[PDB]
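Just below is one structure, and these are the notes that go with it.
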Amino acid sequence: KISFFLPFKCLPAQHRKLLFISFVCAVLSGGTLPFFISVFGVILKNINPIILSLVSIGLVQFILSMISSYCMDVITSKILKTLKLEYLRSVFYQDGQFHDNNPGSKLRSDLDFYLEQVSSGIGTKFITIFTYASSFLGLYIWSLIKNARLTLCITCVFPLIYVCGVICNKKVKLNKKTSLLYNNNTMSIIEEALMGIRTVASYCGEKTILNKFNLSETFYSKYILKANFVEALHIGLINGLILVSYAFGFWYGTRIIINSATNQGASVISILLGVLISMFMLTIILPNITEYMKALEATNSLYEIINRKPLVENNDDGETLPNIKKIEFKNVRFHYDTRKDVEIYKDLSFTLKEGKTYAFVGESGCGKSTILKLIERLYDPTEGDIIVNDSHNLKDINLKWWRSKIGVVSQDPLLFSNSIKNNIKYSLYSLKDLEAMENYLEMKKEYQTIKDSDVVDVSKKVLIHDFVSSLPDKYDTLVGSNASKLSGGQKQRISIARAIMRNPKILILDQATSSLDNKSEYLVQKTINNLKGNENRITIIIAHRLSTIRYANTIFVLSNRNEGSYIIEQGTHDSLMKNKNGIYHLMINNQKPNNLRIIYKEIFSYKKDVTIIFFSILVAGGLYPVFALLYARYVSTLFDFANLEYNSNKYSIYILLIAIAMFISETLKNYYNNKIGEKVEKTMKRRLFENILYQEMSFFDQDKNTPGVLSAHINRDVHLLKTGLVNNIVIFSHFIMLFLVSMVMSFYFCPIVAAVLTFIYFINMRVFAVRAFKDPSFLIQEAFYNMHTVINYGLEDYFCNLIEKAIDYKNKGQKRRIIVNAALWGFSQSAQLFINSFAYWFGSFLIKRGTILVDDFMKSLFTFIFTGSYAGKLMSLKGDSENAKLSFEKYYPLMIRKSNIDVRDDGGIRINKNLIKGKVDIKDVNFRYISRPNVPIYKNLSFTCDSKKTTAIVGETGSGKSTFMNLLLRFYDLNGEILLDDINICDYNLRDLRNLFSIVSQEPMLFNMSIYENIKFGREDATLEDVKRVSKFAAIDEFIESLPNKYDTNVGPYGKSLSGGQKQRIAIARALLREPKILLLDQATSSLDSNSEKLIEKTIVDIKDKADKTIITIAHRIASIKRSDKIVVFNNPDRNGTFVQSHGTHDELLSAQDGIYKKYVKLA
Ligand SMILES: Nc1ncnc2c1ncn2[C@@H]1O[C@H](COP(=O)(O)OP(=O)(O)OP(=O)(O)O)[C@@H](O)[C@H]1O
Ligand SMILES: Nc1ncnc2c1ncn2[C@@H]1O[C@H](COP(=O)(O)OP(=O)(O)OP(=O)(O)O)[C@@H](O)[C@H]1O
Ligand SMILES: [Mg+2]
Ligand SMILES: [Mg+2]
């Protein structure tokens, strides 16, 4: 065993008393039915006071049962809050090795899988057990005092039912665990598809994903259906065993009758009829024990994750030094966990003092960013040490205080999606929390102390104050998901400002000036190298353009030329190039309302599946009241002896025949339920995702249709249907069949009372049917995608407290919807006696009149007890049925919506890839975004690229360079024209338009498949030989052939298990395999050293030496621009638009008229 009361362990003393009250106020309400029997039996056989007593005990039953339902639904939605908060707080404090093996899409699935079990095992189903177990003892203890030997045969049977459960549970968890893995698999395909929709749409790979989705769901439905078969057999078998035992009891009971009535109604019949009700209660109890025993394992598995202990603990056991000096590596080694057989470092060691600048240079696979991550203690070394100030090791200093001084600008900027000033002010929270919380909550209030004076000047210091002051909502406008609204240089400037604001002692810049022109870079560098406090700090620059590090106290050069990188040179700018003919000299010489009808229509189509369940419900529903015959026709044939033994042997065999029919009906009722529900779930899951995957780009720029929201809709609110909407109907049908059989059985005795009270039961049945700060999922996904920023700037408790205010905001009807359900639950348990009292009332008159007898009245009233007692099951699945309908109503329009720009339209000019000139002409252009329609960008653009020529485009940051590309691929429609071979782009049947282009985007992206499949994206029919051929021009087919599982190696999610230079060359290779007619490049050499850069340049100029390809490029390095044919300059003198100024300079007209190009040539 594990335990019993785990979910109720971590509670305060304010809810434990509520638990005690809810426990005690149910046993009382349960022990009134046998008390009612004991009173009614003695009072019937002998007017106002008795009716008043009956109504009074009914009322106190109502009042006692109303409280237990209110004081139980309050604990449920506090446990379900506490667990979910404790889960995702010991995920932020976990080390980095935990995040490599456990992707973010694997955690959400487990979370919202186990919480469903916990919710469906501690709700209203917890109290029905205890309130129907009291009625068991009330009738079992009564029947025991009279004759115990007749009754104590089932206690010998209790051990046998305990054995089926063990095996029938052991044969379940295997399949459930095997299905959870494929669930985790198919959840990692949705997020990666929605984040990279711009690439999927461009390469037409939105059909390859559907096949993976369908395979992963097909291997899932099989195992889940195989698992939920055993559970339909277990409960179907227990009923049969119980009825067989009852048959043995009846057989033993007839023995004393045949003895006495021969050798010398009846009380024995009464005893057996009292025993029957106990078994009828066990029929209701047992199918809720399992669902409670499923929750213990789930919450155990959750506490297993919550009580994890990582290697790098963020305790408060560290130290606090005065100041920072002399970081020092000493014989460091390191390797990663996935690739245990791939070493990186040989003998890494150096020293760094304060008040100086430093630099790192090398190839694109060495260890630079790995050092960046190794300083901040995301990871730990294996053999060396990072001793600080020659008397203290880094594994003994307080991590919070150490991170309270470092400013970071990473190789991939990661901003949140609220606003600019809040993103810039987030740097200070981790310092104010140190000021307040370590003095004497004083934290949540001092965040207002941060005034709007430092934001202004720190924005002035990065040349963004002018642009941010021109648009509406200066410091209040919001940025989209991953800051998709802004541009690259803008995000770099925002991150630099966020780093400067806190005045760090240590600063680490990792390719921060990659997407910025020469002039702004020079000005920003002049600003940073004279900032206040520069007399004592340590700045660490990493760069590929060696012009920015001309001044530096030391320059470290390192290489790996095949078992580990190492340093080869040390010296300044002047004392390094003139010394020898090393690598550095070569480098510097190189540079120089009625919607639910859609569901039922799908249910009433599997015609042979709805038939069997119907004929099984018809048999399992009414076979308890049919026993009423078996006694009557038996008791009618007691005083006709000399043939009694024949009947006695006959009716026991009839009971056996009924027992063997209970089994089949129950198990076929319980299995085909889930079989029908899963098949609705699959279709409703597929259609939504399929429709969403073909929509346009503006649909994804909206505020609410974010990637973290849609996945939750799909998974959760398509899974809810199977349970709620398809099980509740089955329950209603079972109840209806009980009622329809009981009303037939009651006419057999006396039709008057039946015709009277069926009306009342119909009315009481009608009551049950007709009675009726953003989201949490946004924040959780937004945190899981940007874990590095959140760990660097110390933002765990902030999001923790911020998600609580959304859980509470979503729960507002959580208070009103409970009292209604509690009143209904009380009315279910108290609607039985109010009717019996009225029956006695209007029966006394007719009995006194002399028209109806007492016996038939009694045994016509007694037979409705089953349908009176079964009403408690009409309240176990109400909330999940309502939530499902609400969710369906608020995701149906996504399912039905259609797109304006759809690739499936197959009508238009079909274009062949044999006769194409490749001329792109522009007549006039005017464009404006919908997110902020006051900012004009383009005004009368005019330029051309003729055919098989090379064209270069230079401009200022924010001018619209990476917007022409998007307009050219039908991401956004137009006022103006763009012509390909003198015909507009809107009339080409864009399946072929997107076939002959090939882009190299500004931020590459990869998926969790292998390299072989990522390079084959789009073009499925291709051999490994073509891949080997095309991976040679990319200058990457040496690293891959030094690696286990060369082309079968699995990259991580989004490409995090590779570097930036590799991720980019792989994208280049992917673009070259398609054999494109038009090649679009956008900063294709931003993260590459000069050697790889000139190799790819050799490939490009070789391709340019021959015809049959039209190339367009964008770059800031002046070196790779002179070899073009025409150079186009964009400008924006007054902030109203852009127009062409220069045209066709080609490095021969650099200063003829006043322009900007004459600066960009000389500044670098
Ligand atoms: N999570 C990971 N698991 C396993 N290996 C990794 C992981 N992240 C990076 N690597 C490997 O570590 C090596 C070093 O990568 P590094 O961070 O030094 O790239 P880089 O030098 O910054 O590249 P660039 O110079 O182009 O920016 C790479 O060869 C890469 O394959
Ligand atoms: N999704 C969007 N919604 C609204 N406006 C946008 C969106 N994307 C870009 N913009 C606007 O377009 C302008 C320029 O965008 P773009 O990214 O094309 O410039 P860029 O030339 O790529 O900049 P860089 O040269 O730094 O990459 C920005 O000022 C921005 O306000
Ligand atoms: Mg890097
Ligand atoms: Mg750009």
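Heads up, residue numbers simply count up from 1 along the chain you see.
According to its header, the structure was obtained by electron microscopy, 2.9 Å.
Heads up, the Cβ atoms here are built off N, Cα and C, so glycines get one too.
According to Swiss-Prot, the feature ATP 1 binding site maps to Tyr336, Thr338, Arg339, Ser364, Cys366, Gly367, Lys368, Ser369, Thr370, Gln411, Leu1058, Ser1059, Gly1061, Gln1062, an assignment based on experimental evidence. The Mg(2+) 1 binding site annotation in Swiss-Prot covers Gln411 and is backed by experimental evidence. Per Swiss-Prot, the feature ATP 2 binding site maps to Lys485, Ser487, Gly489, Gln490, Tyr929, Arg932, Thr957, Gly958, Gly960, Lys961, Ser962, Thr963, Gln1002. Annotation comment: Swiss-Prot describes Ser962, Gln1002 as Mg(2+) 2 binding site, evidence class experimental evidence. Experimental mutagenesis at this site is recorded by Swiss-Prot as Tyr140 to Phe (Swiss-Prot position 184), annotated: Increases ATPase activity. According to Swiss-Prot, the mutagenesis experiment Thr155 to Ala (Swiss-Prot position 199) carries the following note: Increases ATPase activity. While the structure shown retains the original residue, Swiss-Prot records the mutagenesis experiment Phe280 to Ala (Swiss-Prot position 331) with this note: Results in less ATPase activity when stimulated with mefloquine or halofantrine, indicating the role of the residue in mefloquine and halofantrine binding. Per Swiss-Prot, mutagenesis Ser828 to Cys (Swiss-Prot position 1034) is noted as: Decreases ATPase activity. Here the residue is the original one, but Swiss-Prot notes a mutagenesis experiment at this spot, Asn836 to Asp (Swiss-Prot position 1042): Decreases ATPase activity. A mutagenesis experiment is reported in Swiss-Prot for this position, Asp992 to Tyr (Swiss-Prot position 1246), and the note states: Decreases ATPase activity.
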Set of same-chain residues at least 6 away whose C-beta sits under 8 angstroms from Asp992 (mutagenesis position): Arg910, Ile911
Straight-line CA separation, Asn46 and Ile47, 6 intervening residues not modelled, Å: 11
Per-residue Cβ crowding (10 Å cut-off), top of binding-site residues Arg339, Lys368, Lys485: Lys368
Which listed residue (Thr155, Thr370, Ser828, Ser962, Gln1002) has most other Cβ within 10 Å, given these are recorded positions: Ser828
Interval of 76 unresolved-in-model residues, reported as the Cα distance (Å) from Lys592 through to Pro593: 71
DSSP three-state assignment (helix, strand or coil) for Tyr929 (ATP 2 binding site): coil
Residues near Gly489 (ATP 2 binding site) in space but at least six apart in sequence (CB under 8 A): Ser515, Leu516, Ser520, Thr957, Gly958
In the chain carrying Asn836 (mutagenesis position), residues 6 or more apart in sequence that have Cβ under 8 angstroms from it: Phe36, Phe40, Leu54, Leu861
Residues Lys485, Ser487, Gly489, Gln490, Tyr929, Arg932, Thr957, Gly958, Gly960, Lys961, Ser962, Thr963, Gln1002 binding ATP 2 per the record - widest CA separation, whole Å: 23
Rounded inter-Cα distance in Å - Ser962 (ATP 2 binding site), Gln411 (Mg(2+) 1 binding site): 20
Candidates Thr155, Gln411, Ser828 (recorded positions) - the one closest to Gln1002 (ATP 2 binding site) by CA: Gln411
Local backbone state of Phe280 (mutagenesis position), from DSSP in three classes: helix
Integer Å distance between the CA atoms belonging to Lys368 (ATP 1 binding site) and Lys485 (ATP 2 binding site): 30
Rounded Cα-Cα span from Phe280 (mutagenesis position) to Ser828 (mutagenesis position), Å: 17
Spatially closest candidate among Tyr140, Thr155, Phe280, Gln411, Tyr929, the listed recorded positions, to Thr370 (ATP 1 binding site) (Cα to Cα): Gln411
